[PDB]
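Enquirer: Have a look at this one before I ask anything.
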Amino acid sequence: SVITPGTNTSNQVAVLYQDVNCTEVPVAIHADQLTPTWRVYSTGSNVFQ
Amino acid sequence: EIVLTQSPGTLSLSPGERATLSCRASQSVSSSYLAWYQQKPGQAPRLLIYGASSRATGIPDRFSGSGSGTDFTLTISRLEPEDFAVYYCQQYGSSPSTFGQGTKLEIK
Amino acid sequence: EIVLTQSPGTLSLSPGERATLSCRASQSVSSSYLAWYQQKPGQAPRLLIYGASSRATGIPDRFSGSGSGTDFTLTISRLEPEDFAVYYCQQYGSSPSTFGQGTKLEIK
Amino acid sequence: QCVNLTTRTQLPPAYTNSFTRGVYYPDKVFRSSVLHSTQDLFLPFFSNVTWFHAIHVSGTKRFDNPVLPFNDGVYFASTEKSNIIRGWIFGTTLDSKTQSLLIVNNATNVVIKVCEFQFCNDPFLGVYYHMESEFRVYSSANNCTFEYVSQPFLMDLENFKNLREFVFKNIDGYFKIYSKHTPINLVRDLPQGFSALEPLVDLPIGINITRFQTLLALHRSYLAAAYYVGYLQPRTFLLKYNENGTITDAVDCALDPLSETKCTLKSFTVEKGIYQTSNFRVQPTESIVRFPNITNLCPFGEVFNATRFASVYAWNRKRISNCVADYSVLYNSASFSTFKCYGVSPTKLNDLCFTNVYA
Amino acid sequence: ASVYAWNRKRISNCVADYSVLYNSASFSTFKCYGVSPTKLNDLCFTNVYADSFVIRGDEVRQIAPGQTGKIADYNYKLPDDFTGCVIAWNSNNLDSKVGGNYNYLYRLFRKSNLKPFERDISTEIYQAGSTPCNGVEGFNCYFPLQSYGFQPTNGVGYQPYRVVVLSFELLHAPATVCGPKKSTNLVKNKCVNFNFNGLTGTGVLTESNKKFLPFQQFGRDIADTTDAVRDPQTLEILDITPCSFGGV
Amino acid sequence: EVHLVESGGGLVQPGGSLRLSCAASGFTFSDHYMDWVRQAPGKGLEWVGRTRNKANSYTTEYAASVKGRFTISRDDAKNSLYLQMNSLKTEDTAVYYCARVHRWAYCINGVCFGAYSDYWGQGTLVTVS
Ligand SMILES: *[C@@H]1O[C@H](CO)[C@@H](O[C@@H]2O[C@H](CO)[C@@H](O[C@@H]3O[C@H](CO)[C@@H](O)[C@H](O)[C@@H]3O)[C@H](O)[C@H]2NC(C)=O)[C@H](O)[C@H]1NC(C)=O
Ligand SMILES: *[C@@H]1O[C@H](CO)[C@@H](O[C@@H]2O[C@H](CO)[C@@H](O)[C@H](O)[C@H]2NC(C)=O)[C@H](O)[C@H]1NC(C)=O
Ligand SMILES: *[C@@H]1O[C@H](CO)[C@@H](O[C@@H]2O[C@H](CO)[C@@H](O)[C@H](O)[C@H]2NC(C)=O)[C@H](O)[C@H]1NC(C)=O
Ligand SMILES: *[C@@H]1O[C@H](CO)[C@@H](O)[C@H](O)[C@H]1NC(C)=O
Ligand SMILES: *[C@@H]1O[C@H](CO)[C@@H](O)[C@H](O)[C@H]1NC(C)=O
Ligand SMILES: *[C@@H]1O[C@H](CO)[C@@H](O)[C@H](O)[C@H]1NC(C)=O
Ligand SMILES: *[C@@H]1O[C@H](CO)[C@@H](O)[C@H](O)[C@H]1NC(C)=O
Ligand SMILES: *[C@@H]1O[C@H](CO)[C@@H](O)[C@H](O)[C@H]1NC(C)=O
Ligand SMILES: *[C@@H]1O[C@H](CO)[C@@H](O)[C@H](O)[C@H]1NC(C)=O
Ligand SMILES: *[C@@H]1O[C@H](CO)[C@@H](O)[C@H](O)[C@H]1NC(C)=O
C-alpha cells in the first residue's frame, strides 16, 4: 500500500507492506527480480516495523 | 447460329504417331456441350465423346478430347489401320444443333 | 551408392501360371522411388511401373509391382508367349541412379 | 567484395540512461483527451542501454559494429550529423543457410530485400565523394522473395545533430517499424523528454529474426557519431492522448510505486491518502518444466500398423502406460483424415501429462 | 508455389467481388474466422494479403487456427487471433498430370514448430540422429522436403487441393479494397442508417472540427462508440452522434 | 508419338575420340530432362549421365566411373542431343541408349523427385578394341 501526498504537492512516496516482517520484505517482494528503483523501497535507513 | 470450323481439312499419317484435331466455334457454346463422331465410308456415325471430355461406352482411353470456351482439341494416340474415317464435331448446348465440315483422316 | 540385387536370376515358366520377381536394395531408397522395365532382346527397355506400385500409360492391370523399404516384389500373372524379356529394377529417389543385374524370363 | 578489419578485441562499451524514450503508437485509431492503458512490447523507463561509437579511436582509428541480439524487439537510437549510418541487417545466422532481411538507405529511396544473402564478416556501404556508393554488404543474393521501395527513412543532413529513433518488432510474421525525427542541440546522450514514435511501415517479411547488425558507410583507406541500442520488454503503459490526438505523456507501471498507484487509479495525478496497488512490478523471465523419468516411446506405431483391427461391434481396448506419447513420429506413418480432440486442445497436447490412457 | 514456400500476394485498390467466383469453380472448403461469409459484402478491408499453396485432400483441415499437423507445424501456421477466410477446392484436373506431377513439395522434417505466418525455404539436411551427417544423405539424416506425387488415379485424400488464404484486418486503417455494394448520397444532420467504409449503425451525423492523422480513419474519444468518421469520397470529417438523445 | 533416333556409332581404337547425337521429334524436346544409360553386351544396364533444361541452365551430373572423361550437351533449336567420347578404355564398349525422363519431375538443390525414364531409343553398338 502506497501512502502519498498529492501529485500537485510532491512525487516522493512511501510504501507499507501489509502483515510482513521487515527482515522478510525482500524475500516477500522478490527484490532481486525488481527494478533498482523498486529496490530503494525494499530496504534502507528508514525502516519502521 | 453456331458455326463450327474444323482445321486442318485433310490428315494423312502412318500408324503409331500422333495427330491432332480441332473444332473452333464462332461463339462460346453453352457449358462445353460438344460431341465428336467418326464416319467410316460405308457405316453410320457412332458417338465418341460427349461433353467434350467424357468417353462414351465401349470407347477406350485412346480417344482423347479436350478444350473449353471456343477452342477445343481432339487428340488421337496410337492410330491403328482401322481408324480411317471422317471426324465431325457437333454442338448441342444451344439450339439449333450444327455440325462442322469435317476432317479427312487416312491411314498410310 | 545403392546396390540393387535381383533374385532369382533364372526363370523359365510355361504360359498361364504365376511367377514372382524381387529386387533387394542395400539401403532404404527414398519414398519407394523404384522402376520396372522389360527388354525383349531386339528392342530397348520400356517403362512398366513407376513408384513401385503405379502403372504406366498403355500398361494393363496384369503388370503388378509392390513393396516398400528394402524388400520389393514384381508379380506377373497369366504369362503370354510375347512376355519374354529381361527385367530390371532402377532406383531414382537417391542420386546416382543404379540398375540391377537383371532377371531373365523365358516362355516355354 | 569484402575485406576484413583488424578488430580491437571488443573494448567493453559503457552504458547510458534512456530517460523515458521509445513510446510508440499501439493502434491506428484516433483517440483524443483519453487515458488508454496498453500492454505491448515497450522499452523500460530509465533502463540501461549500451552505446557504441560509430567511429572510435582507441590506438589509426578503428571502429566497431558487433552483431547484436534481437530479443523481442530492439530500440535503435542514433545521434549523427553526416549520414554515417545507412541501415541494418536482420537474420539468424546471416549466411546462405537461412533467409535474411536487408535495409539500405541511399540518397534516393529505401532498399528492402528478403533474400538468402551471404553476408561477410564485416559489412559496409563504402561511399567516395564524387557521392557514389559501392555495395559491400552481400556477396551473393539468391531465392529472393520480397522487394519494397519508398521515400527514404533517413533524410539527408548535408551543425546540430538530429536524433533518430527506430523500434523494430517481429510479431505474427509482420515486421513493424516505428520512427520519429526530432532535432537535438548540445546533448551528447539521450535527451530528457517525450517523443511519440509514429508508425512507418508494416513489412510482411515472414522470416525468423534473432541477430542484427548496423551498416556503417565509411570513406577511408580501409584497404564521429554514436548509436544507442536497447531491448524491449513486456510492460504495461498508461498512455495519455491530448486534445489533438498525440501521445504527450506516458507511465511505466513497473518503475516506482507512484507509477504503480497511477496505473491502478488510471489517472496521472493522485490525491493525498493511502492506496492499495495491484501487481505490476514483477514479470517472469525463466521457465522450468518437470516431467517424470520416462525414456521409452509408446507403441503407437505398433498399434497403428496392425494387420487386423477388431470389428466395431466388439472393439478392442488397450491400456497404454509408462511410455512417451510422441505423435510427431506418426506424421510419416499416415495422414489422419479426422483428428479432433474433446476437452483438450491438439496444440496443447505436447505440454500435458496424462494419468490413465486407454486406446 | 509449394506449401513449404507459400506465395504471399498483396491485393489492393480494387473491388473484392467474389460473385464472379461461382462460375469459375466451386470451393470445397470456404470458412471464415472473425468475419461472417454472409456479412462479407457490407464491410471494407484495410490491408489484404493472399497466401497460396497446394495441399492434399486429407490436409485441408490443418489449415485452421488452433490445429495440429505436419503442415501446421512445419509448413504453414495460422495465428490464434486470425481474421480471414480460407478458400480451398479440388484441383485434380489441372495440377495432377499423367505419370504423376512432382513439382509440389512439403517439409516432412524440421527441428521444431513454426510461429504463425512464417515460411522456411532452407534445404539443409535434418540431423535426426545424434551423429552429424554434414551434408550427405544416409541413415539418421534425411532431406527435409518430400514430393507429393499427384496422380489422377489416387483417391480423394491424395487429390490436389488448391488453397488460397486471405488475411485482412477490419476497420483500423484506410480501406483500399471492398465489395460490390453501390455508394449512395450523404444525408447530413438527419437520423439515417449509415454505412461508412463497412461501419454500420443508426444515428445522426454532424460536421466536426477534429483533425485526423493520415493513418487514422476511425476515432474514439471513450473507446465504446466511434465518435467521428472520415467519409471515403469527401475527405471531410463527420462526427456521429446518437439518433435519439436529450433525455426526455 | 515419341522418336529418339541416334547416330554416330562405329568402331574406334582405345584412347580416341568420337561424337554421338540423338535426334528427337513429336514432343517438347526442350522441356524434358534427359539421361544416358549404357548396356554392356551380356551385362546389365548402367547409368551414364543426366542433363537439365533452361530452368537449371543445362546442369550436368555424371557417374563416378565416367567423371572427367565424358561431356554431355544439348541444343534444343535443331533438337539434337550430344555426348562427347574421350579417353576411352576397353570397359566403354556397350550399346548406348539415350532415354527420356518424365516431364513432371522436379529437382530441388540436389535431390530429384520423380525423375524416372519414360521412353528409350534403339541405340548403337559402339566397339572399342
Ligand atoms: C537458391 O539458393 C541456392 C543455394 O542455397 C541456389 O543453388 C545454387 O545454384 C547456383 C546456380 O546454379 C549454383 O552455382 C553453380 O555451381 C556450379 C558448380 O557446383 C557451377 O558449375 C555453376 O556455374 C554455378 O556457379 C550453386 O552451386 C547452387 N548451390 C547448391 C547446389 O546448393 C539456388 O539456385 C537458388 N535458387 C534461386 C531461385 O536462385
Ligand atoms: C539507390 O538504390 C536504388 C536501388 O538499388 C536505385 O534505384 C534503381 O537504380 C537503377 C540504376 O542503378 C535503376 O535502373 C532502377 O530503375 C532504380 N530503381 C528504382 C525503383 O528507382 C537508385 O538509383 C539508387 N540511387 C543512387 C543515388 O545511387
Ligand atoms: C529462429 O532461429 C533460432 C536460431 O536458429 C532458432 O533457435 C534455435 O533452435 C534450435 C532448435 O530448437 C536450437 O537447437 C538452437 O539452440 C536454437 N538457438 C538459439 C539461438 O536459441 C529458433 O528455433 C528459430 N525459431 C523458429 C520459430 O524456428
Ligand atoms: C497545483 O495546483 C494549482 C492550482 O490548484 C496550480 O496553479 C499549479 O500549477 C499546480 N501545480 C502542479 C505542479 O500541478
Ligand atoms: C521479525 O523478525 C525479528 C527478528 O528477530 C523478530 O524479533 C520479530 O519478532 C519478527 N516479527 C514478527 C511479527 O514475527
Ligand atoms: C578474412 O577473414 C576470413 C574469416 O576469418 C578469412 O577466412 C579470410 O582469409 C580473411 N581474409 C583476409 C584477407 O584476411
Ligand atoms: C544500470 O546499471 C548500473 C550499474 O550496474 C546500476 O547502478 C543501475 O541501477 C542500472 N539501471 C537500471 C538497471 O535501470
Ligand atoms: C493543438 O492544436 C492547436 C491548433 O489550434 C494548437 O494551438 C495547440 O498548441 C495544440 N496542442 C498541442 C498539445 O499540440
Ligand atoms: C509396426 O511398428 C512397430 C514399431 O512401432 C514395428 O515393431 C512393427 O514391426 C511394425 N509392424 C508392421 C507390420 O509394419
Ligand atoms: C467519386 O466519383 C463520383 C462520380 O464520378 C464523383 O462525383 C465524386 O466527385 C468522386 N469523389 C472524389 C473524386 O473524391
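Residue numbering for chain D follows Swiss-Prot, covering 14-72, 76-146, 153-180, 185-249, 262-397 in order.
Note: Cβ is positioned from N, Cα and C throughout, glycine not excepted.
Okay, these came from Swiss-Prot:
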type	residues	note
VARIANT	D:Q52 to H	In strain: Omicron/EG.5.1
VARIANT	D:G142 to D	In strain: Kappa/B.1.617.1, Omicron/BA.2, Omicron/BA.2.12.1, Omicron/BA.2.75, Omicron/BA.4, Omicron/BA.5, Omicron/BQ.1.1, Omicron/XBB.1.5, Omicron/EG.5.1
VARIANT	D:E154 to K	In strain: Kappa/B.1.617.1
VARIANT	D:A222 to V	In strain: 20A.EU1
VARIANT	D:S371 to L	In strain: Omicron/BA.1
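Give me the local environment of each listed feature.
Expert: Listed in sequence order, D:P272, D:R273, D:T274, D:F275 are the same-chain residues six or more apart from D:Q52 (variant position) with CB atoms under 8 A from its CB.
Taken residue by residue with DSSP, D:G142 (variant position) is part of neither helix nor strand, so it is coil. Under 8 Å, Cβ to Cβ, and six or more positions away along its own chain, D:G142 (variant position) finds D:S155, D:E156, D:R158, D:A243, D:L244, D:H245, D:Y248.
All protein chains considered, the CB of D:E154 (variant position) has 9 other CB atoms within 10 Å.
D:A222 (variant position) counts 16 other C-beta atoms within 10 Å of its own C-beta, drawing on all protein chains shown.
Counting only residues at least six positions away in the same chain, the Cβ atoms of D:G339, D:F342, D:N343 sit under 8 Å from the Cβ of D:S371 (variant position).
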Enquirer: Distance between D:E154 (variant position) and D:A222 (variant position) at the Cα atoms, whole Å?
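Expert: Between the alpha carbons of D:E154 (variant position) and D:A222 (variant position) there are 35 Å.
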Enquirer: Looking only at DSSP and grouping its letters into three states, which state does D:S371 (variant position) belong to?
Expert: helix
Enquirer: Should D:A222 (variant position) be counted as helix, strand, or coil on the basis of DSSP?
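Expert: Where D:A222 (variant position) sits, the three-state DSSP reduction gives coil.
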Enquirer: Sort D:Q52 (variant position) into helix, strand or coil using the DSSP assignment.
Expert: strand
